[PDB]
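Q: Once you've had a glance at the structure underneath, I'll fire off some questions.
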Amino acid sequence: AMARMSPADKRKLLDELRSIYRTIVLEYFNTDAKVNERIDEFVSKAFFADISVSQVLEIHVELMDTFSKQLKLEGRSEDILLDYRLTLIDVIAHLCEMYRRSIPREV
Amino acid sequence: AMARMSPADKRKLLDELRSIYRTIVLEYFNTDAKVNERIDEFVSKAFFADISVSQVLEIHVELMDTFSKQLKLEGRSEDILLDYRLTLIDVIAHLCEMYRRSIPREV
Amino acid sequence: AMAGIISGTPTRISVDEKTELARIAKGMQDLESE
Amino acid sequence: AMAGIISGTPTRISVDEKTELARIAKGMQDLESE
């Protein structure tokens with residue numbers, strides 16, 4: 001029994017990582033929004049919350065389907081979908097970089 | 001002077017990682033090719049060669065531009081470009097996962 | 001020329017909008033459940 | 001409904017084929033040179 005670490009808290013994290021990730025996308029094109037704070041928040045929690053890229057990869061797809069769907073119903077240039085790819089790849093690359101740094105190596 | 005580790009060997013790795021990455025893409029749709037061997041080769045070397053996702057991210061773009069370019073000159077469905085994204089995201093996610101495992105944590 | 005003439009097999013797979021993606025989860029999302 | 005009505009700002013950026021990508025290198029590819 002993790003120090004009171006129930007499966008809910010993790011889900012809560014997921015719930016937040018979900019929105020946080022989402023927020024990162026919305027602010028990806030922000031004019032003054034420091035998306036870094038979003039990416040930093042997601043990155044920090046993702047690492048700390050021992051979150052695997054899986055959810056980042058899977059969660060991304062679901063949300064992406066959300067945008068593509070609207071584009072169809074709203075008949076809007078779906079090209080904007082490239083942002084998610086830039087956000088998905090950039091996000092993963094950002095936290096993935098943190099992992100490499102969290103690895104103490106001799107030398 | 002790294003144990004005879006000159007900037008060439010690294011470039012050689014890059015030269016191989018470049019082709020290896022490329023090979024991973026070509027075999028991504030292989031019918032019997034164990035792309036895993038390609039991804040495993042790239043992953044292993046990328047990690048060992050202390051390669052950062054940067055090149056993986058940057059190298060990916062360049063090659064991607066190679067396919068998009070041909071599609072135009074050859075007038076071929078550029079949709080196939082999704083493979084690179086699946087290969088790029090999958091590749092990064094694969095080695096990124098290895099990094100997490102290469103991190104000895106208490107517990 | 002260089003040699004490495006990148007092919008890939010363009011115009012082979014039928015992809016849609018969100019066309020496949022990370023859907024492969026990667027078999028990583030196993031981290032937890034009992 | 002749920003609440004979180006994902007918007008994003010569709011139809012805002014003009015993207016081409018390979019439309020921008022990892023081009024952001026990420027400032028990581030500094031690993032080496034002297």
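All residue numbers here begin at 1 and follow the chain in the order shown.
Backbone N, Cα and C atoms are what each Cβ position is placed from, and that goes for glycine too.
Below are the features listed in Swiss-Prot for this protein:
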MUTAGEN   B:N36 to A (Swiss-Prot position 212)  Weakens KaiABC formation
MUTAGEN   B:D90 to A (Swiss-Prot position 266)  Weakens KaiABC formation
MUTAGEN   B:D90 to N (Swiss-Prot position 266)  No effect
MUTAGEN   B:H94 to A (Swiss-Prot position 270)  Induces a decrease in activity and ability to enhance KaiC phosphorylation
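Distances, neighbours, how buried they are, the whole picture for these features please.
A: Cβ neighbours of B:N36 (mutagenesis position) (same chain, under 8 Å, six or more residues apart in sequence): none.
Look at B:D90 (mutagenesis position): DSSP puts it in a helix. Around B:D90 (mutagenesis position), the same-chain residues six or more apart in sequence whose CB sits under 8 Å from its CB are B:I39, listed in sequence order.
Cβ neighbours within 10 Å of B:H94 (mutagenesis position), excluding its own Cβ and spanning all shown chains: 20.
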Q: Select from the mutagenesis positions B:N36, B:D90, B:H94: which have any Cβ-Cβ contact with chain C shorter than 8 Å?
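A: Cβ contacts with C, in sequence order: B:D90, B:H94.
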